[PDB]
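Below is one structure, written out as structure tokens; the observations come after it.
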Amino acid sequence: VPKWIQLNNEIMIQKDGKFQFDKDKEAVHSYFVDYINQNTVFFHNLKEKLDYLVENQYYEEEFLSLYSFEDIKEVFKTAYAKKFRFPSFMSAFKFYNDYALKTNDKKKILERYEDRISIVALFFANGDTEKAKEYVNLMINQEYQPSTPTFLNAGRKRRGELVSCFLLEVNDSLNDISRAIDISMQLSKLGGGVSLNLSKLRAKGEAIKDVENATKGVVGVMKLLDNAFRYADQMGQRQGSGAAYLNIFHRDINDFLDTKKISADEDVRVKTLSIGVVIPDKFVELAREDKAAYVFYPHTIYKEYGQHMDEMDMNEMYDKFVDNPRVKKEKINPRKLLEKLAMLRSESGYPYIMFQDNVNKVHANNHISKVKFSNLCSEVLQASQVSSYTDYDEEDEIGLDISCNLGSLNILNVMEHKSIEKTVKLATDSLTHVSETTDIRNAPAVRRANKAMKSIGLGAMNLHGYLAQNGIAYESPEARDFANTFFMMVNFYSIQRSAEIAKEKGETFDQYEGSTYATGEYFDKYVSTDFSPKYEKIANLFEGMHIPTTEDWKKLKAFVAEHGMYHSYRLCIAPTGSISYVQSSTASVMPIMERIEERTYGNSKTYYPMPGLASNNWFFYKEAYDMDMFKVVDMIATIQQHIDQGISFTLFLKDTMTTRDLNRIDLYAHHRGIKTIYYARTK
Amino acid sequence: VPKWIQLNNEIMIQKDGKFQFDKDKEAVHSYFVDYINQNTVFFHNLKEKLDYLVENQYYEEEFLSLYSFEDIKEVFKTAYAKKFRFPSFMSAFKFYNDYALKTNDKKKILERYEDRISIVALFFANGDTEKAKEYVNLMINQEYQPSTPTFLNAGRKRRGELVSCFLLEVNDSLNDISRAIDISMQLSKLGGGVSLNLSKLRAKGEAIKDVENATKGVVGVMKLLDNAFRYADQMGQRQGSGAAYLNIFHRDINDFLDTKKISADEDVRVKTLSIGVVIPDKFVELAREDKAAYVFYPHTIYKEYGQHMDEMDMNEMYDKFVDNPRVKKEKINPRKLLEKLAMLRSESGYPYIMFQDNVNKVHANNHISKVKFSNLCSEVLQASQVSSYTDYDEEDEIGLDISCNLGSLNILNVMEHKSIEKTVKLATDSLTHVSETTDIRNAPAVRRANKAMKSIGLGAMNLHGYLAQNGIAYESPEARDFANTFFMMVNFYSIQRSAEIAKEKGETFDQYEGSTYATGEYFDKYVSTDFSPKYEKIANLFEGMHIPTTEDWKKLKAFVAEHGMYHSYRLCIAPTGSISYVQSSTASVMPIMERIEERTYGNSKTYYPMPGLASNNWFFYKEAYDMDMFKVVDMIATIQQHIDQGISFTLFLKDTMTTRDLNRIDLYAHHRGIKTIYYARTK
Amino acid sequence: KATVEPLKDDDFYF
Amino acid sequence: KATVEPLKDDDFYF
Ligand SMILES: Nc1ncnc2c1ncn2[C@@H]1O[C@H](COP(=O)(O)OP(=O)(O)OP(=O)(O)O)[C@@H](O)[C@H]1O
Ligand SMILES: Nc1ncnc2c1ncn2[C@@H]1O[C@H](COP(=O)(O)OP(=O)(O)OP(=O)(O)O)[C@@H](O)[C@H]1O
Ligand SMILES: Cc1cn([C@H]2C[C@H](O)[C@@H](COP(=O)(O)OP(=O)(O)OP(=O)(O)O)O2)c(=O)[nH]c1=O
Ligand SMILES: Cc1cn([C@H]2C[C@H](O)[C@@H](COP(=O)(O)OP(=O)(O)OP(=O)(O)O)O2)c(=O)[nH]c1=O
Ligand SMILES: Nc1nc2c(ncn2[C@@H]2O[C@H](COP(=O)(O)OP(=O)(O)O)[C@@H](O)[C@H]2O)c(=O)[nH]1
Ligand SMILES: Nc1nc2c(ncn2[C@@H]2O[C@H](COP(=O)(O)OP(=O)(O)O)[C@@H](O)[C@H]2O)c(=O)[nH]1
Ligand SMILES: [Mg+2]
Ligand SMILES: [Mg+2]
């Protein structure tokens, strides 16, 4: 066993009844003085390194050609001047195993952390040396972290796409279904997770040109998509991951759910395609009143009204659907469907739950379209217009397929540096650059939506780490007050940066004029309610930083009205799975699953303590499963009130609790304004 | 139990030690006295019937509008003047259960046999009343039978395409694979059987964008195609049928074959995807000499030579591939592979066998392309060019995808009427009309090849029936002499009609000038070898009909040289599954499987004796399984020497014979010039 | 397989 | 499954 592995395992060997956390630090030293420094490839100077990486097809020469070599040297020197040290063995291990650039045979390390950060910063700046240095200081301080696609692939010749998630709308036609399969394979080839809205597809037993009981429903398309994602599996490196979203009022909703039952037959079971359920407020109202509900056949509704079932408001059209004899429907028990959802989530963590009305009551771009589904991580909530893919030799009507670039603020590092504004603006600029340089030649709706919406996702990580390292319980009202203030600041500065970009470029996102940003409605709660901390401890935490007041929000509203906004969507809190290790941060705004996690790599086992875990903050690092899910819902709703898109909200459940407890948590989340629920992980 | 069913089951009841065959005739009467006439919709006049069928979206207005009502009435009167009577119960049952037009509620019969024949004739003639009457006389004499798609759908508004055999070339790209899946779905939606060539696809463990061991091989594409064919199943009417063809020198050939093993796992086996193997002469030579063969990785060959492995002659390329270090390959035992093919055919009848050099040594259009694969029934053998389907908003390079037009001569009815020439020419005209009226807007290469090649397939059936009713054993040399003469006349008149159509329209098929028809090579064996019958009995059978001599063939060769040929391909012998029942004929040129076949419809049993079966010809109606497969191969080769495309050749094996016997039959078929082997049906 | 417990109403109100 | 015999060199000639 390696020396650093032994040093890392020495953490759990208690000395005087206490964990040896400091041993972890020793491990990193070993991991660098025995493996990383020996396996790294050193050159005489930076010029030889850059030339070797350029000619050997490791780096794209275009982004490096925008800078003179003196500027690149200055950027690299700025990166290395911080003398960044990984505080834990797992941070360095995760970076150098998942994100550091290696040779073709993967026998040596070509990129250090500073080298990777410098390359990403140079790609972000697009020829601006000072902006490149700003990005270097932002990332080496670990205030901001580009998503895994962006961080891993920026400036690389053999790179994939920098966009993490893609959302596709599938129209009710064989041509559209085949095009959706093709686009899903193309985007999984690019490495991104693909989510498809199957609510427009007509249910099983519908008519295909006057011959009835002919359609296979959404389950056949689900099987096709599952096979497509199995085939396109990132060249066999990462398993192809897809998501299917269906409205709960679709007739196939049961069969949909039956795809995830552990007793499902092979002709129905789907195993590589995640499932999500979109629940309007009408379904929750029907379940609450115990009135038997009706699931609908989408094609009959489309024939009668000319619009898809998910294209209009069910809260106002459900009674018309039920009373219309030309609309076909089936009777269901909404409470039984809710119990089935809870049972399925207990068994397998599926489906994702999207509370459609919670998303669309604060959605700023309802004029473009209502949010009808979410992404594979159930945090992207954007307007999408379905595409009309016609026959060959016929022009296709290209709609809008959602796609946003992810980037997470490290809350602990951002607040320690007292740089919410600067970090938010620089992250917004980097995400705008990632969107601008993204061009997908096989997904037309994705390309058009990227060009028009200009949507970005600016997330946050290390919420629980910051709270525990500052002596604040994650479930405490003080933690929710901190989240309220911090994310109001993040939203304020993201809106300010979006408006500044719109002013400097003279262009807003498409159809901005009909948005609530243009009408000033979006700023209502910000121009009447003060989001400054209500607790003295939180206010002290925010000292040295100008917390925006109602007057600052009014000025920002006037600025947006004058100049507009460049981005339709700005903030989305992704799970941030593996890149949180490199940043020494807790995953997303979720509470920690465990204080020390035991992970098996190769034939060895390693223990990763939570960042900053110690004796004095052991009980502040409360495990998520031991927490009250209602208070976690309260925290997520408090954050969500300042996030325009959704938050990947994973439920952490105990084995003792029943499906009724899961249903109660889901209904409280819906009551509190939670937009989406990601996973039901049971301990 | 209905009266006609009792009268049909009375056949097996033996009187005086003989089957009551004549009772079947009585059954037909009952089937018309009790059921057909009662449930047949009658109108006061044909005008009312046509108006009701057109208005209720049963027929098409366009083809009926080309004639005055007097001409349509005259065509119907010509059809009804024959007073055609079905000789067996199963003929009428199959027609009125599969082909007769029924109401939307499927309880009444709108079309009789004469009505359907008149409608198909009017569709064929395209406005010529005399031509329509000629077609009506052709089909009511049952000399020619349009295929199930043409016969069932001609003149019907609610219909699929008139072509059901489609051959697709799949290029080695994700765009091309997705387009192939889409086109397969669209053509299965039209009701057609789709065959895909997978030899150009790179094998498992090949490189995608210079990353190693990334390709899933052809088995993943087969899984995708199998899911696509399961999804597209004629609006839930018939099981989606597809075929995949792989060259035996393709690296995946074993895994390909492993998709049909019973022991194969769920992620390996494809259930609704037929498989065929293309066997070049090089593989047979390697197996014969017991030299170990090599299966090559197609992408390495493409990178080294710039052409696909299946696009070059393996006979001259195999040594260069083996000696090339940059071409990747694995060692295999060709005899072990042949034994595996025989074992798989014994287990399930798969794969289809295509002898590439047997097809291409007589292929007239090798300049366009060599025949690389066959159809789902393994009888369509045509030149195909792969298409380069690029990314979106980029122009595709449309190639040639095979789609030939099926139609079968009834050898018994044709020869008893002494009308080989007239029937062949009228069938060629009808096939040309159906090919010209076919327009598929979702298969670009299929449409382009239909417009350019103008390929049709004119088949034959009732060969064994005709031989048995004339006191000729199917395995006798007299039967082969008759087949030689009859199919040489069929080829002569098909070529004459093609040249006449080319002269009339002033156009030939695309790239005809490079064909062996233009150079006169095709007629070589016809201008030197006399194909007149060598037996007096066969000559007396051909009495009253002019048998083309060598001088007639020289005149036809000169005529083709002067005027060209309209069809790239003219003759292909399809299995003729259900139309053989309606025509009271034995299926294809195959020998009969059973003298009397027992079938179960609903909860009732039915008995179909072979047409013309009696005590006198009971011995001549020898069952296929009891026959020597070498003599069946000899007869099929005798026919194949006059057929430009292939013949659906099913092997009929006993359970006693081993895989060595199957391999011997396959090798004798290869030796005798058999182009394709369809199925290995074990009794 | 978590214990299936029916929704008892008043679980929709908070 | 069906009985399996190996292919002899004489089965390749007719
Ligand atoms: N935790 C760590 N994170 C990142 N790099 C590290 C870490 N530990 C060691 N290294 C790398 O290995 C080298 C070993 O040097 P070490 O940290 O032991 O101190 P040093 O030789 O006194 O110099 P310096 O600390 O100034 O780099 C470091 O210079 C650095 O490049
Ligand atoms: N074997 C058969 N094949 C086809 N149709 C038949 C057959 N037997 C009876 N029919 C149908 O039933 C009708 C009655 O025929 P039947 O044998 O009673 O005498 P017919 O002289 O042919 O009668 P009709 O006055 O109807 O011409 C036929 O006209 C025909 O429509
Ligand atoms: C994308 C993808 C392709 N393939 C197969 C199918 C294709 O025939 C082959 C790659 O075809 P292409 O998609 O054309 O590969 P490429 O153009 O990206 O790179 P290159 O042309 O240099 O190979 O690999 C997979 O098996 N899995 C996959 O996920
Ligand atoms: C062709 C086909 C369609 N379908 C379903 C899936 C599609 O969402 C739906 C629409 O198919 P379409 O492609 O729209 O079929 P169509 O346009 O010919 O019929 P219509 O005019 O009624 O739209 O039919 C199947 O389930 N199986 C099939 O084989
Ligand atoms: N020398 C060297 N520097 C590197 C390499 N990779 C990254 N760097 C960094 O890039 C910057 C360039 O410095 P360098 O050219 O080596 O300075 P010089 O030695 O005075 O020429 C330094 O701050 C290094 O930390 C490498 O392979 N070799
Ligand atoms: N009357 C009638 N004739 C039909 C029908 N279907 C096909 N036919 C045929 O179409 C032809 C039309 O002739 P018809 O209108 O009956 O003129 P008629 O013989 O003087 O009474 C006839 O020869 C019929 O055999 C039908 O439903 N009604
Ligand atoms: Mg449609
Ligand atoms: Mg390619």
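The numbers used for chain B are those of Swiss-Prot, and the residues that appear cover 6-688, in sequence.
Header lists the method as electron microscopy, 2.5 Å.
Including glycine, each Cβ sits where the backbone N, Cα and C put it.
What Swiss-Prot records for this protein:
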- B:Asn380: active site, proton acceptor (ACT_SITE)
- B:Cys382: active site, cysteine radical intermediate (ACT_SITE)
- B:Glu384: active site, proton acceptor (ACT_SITE)
- B:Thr153, B:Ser169, B:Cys170, B:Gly198, B:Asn380, B:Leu381, B:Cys382, B:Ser383, B:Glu384, B:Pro580, B:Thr581, B:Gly582, B:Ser583, B:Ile584: substrate binding site (BINDING)
- B:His255 to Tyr: In ts-A 73; temperature-sensitive lethal mutation (MUTAGEN)
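When every Cα pair among B:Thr153, B:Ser169, B:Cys170, B:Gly198, B:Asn380, B:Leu381, B:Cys382, B:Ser383, B:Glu384, B:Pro580, B:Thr581, B:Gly582, B:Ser583, B:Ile584 is compared, the largest distance found for this substrate site is 19 Å. Cα of B:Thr581 (substrate binding site) to Cα of the residue listed as 'active site, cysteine radical intermediate': a distance of 10 Å. For B:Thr153 (substrate binding site), the nearest neighbour among the listed recorded positions (B:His255, B:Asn380, B:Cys382, B:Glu384), judged by C-alpha distance, is B:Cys382. Look at the recorded positions B:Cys170, B:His255, B:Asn380, B:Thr581, B:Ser583 and count other Cβ atoms within 10 Å of each Cβ; B:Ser583 has the fewest. Ranked by CA distance from B:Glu384 (active site, proton acceptor), the recorded positions B:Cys170, B:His255, B:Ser583 have B:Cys170 at the top as the closest. Each residue contributes its Cα atom, and for B:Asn380 (active site, proton acceptor) and B:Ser583 (substrate binding site) those atoms are 18 Å apart. Checked against B:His255 (mutagenesis position), the recorded positions B:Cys170, B:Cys382, B:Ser583 differ in C-alpha distance, with B:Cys382 being the nearest.
Secondary structure from DSSP puts B:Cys382 (active site, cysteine radical intermediate) in coil. B:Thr153 (substrate binding site) carries a helical DSSP state (H, G or I). Under 8 Å, Cβ to Cβ, and six or more positions away along its own chain, B:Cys382 (active site, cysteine radical intermediate) finds B:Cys170, B:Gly198, B:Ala579, B:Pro580, B:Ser653, B:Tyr683. In the three-state DSSP reading, B:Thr581 (substrate binding site) counts as coil.
Cβ neighbours within 10 Å of B:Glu384 (active site, proton acceptor), excluding its own Cβ and spanning all shown chains: 28. Under DSSP, B:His255 (mutagenesis position) is assigned to a strand (E or B) in the three-state scheme. Secondary structure at B:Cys170 (substrate binding site), as computed by DSSP, is strand.
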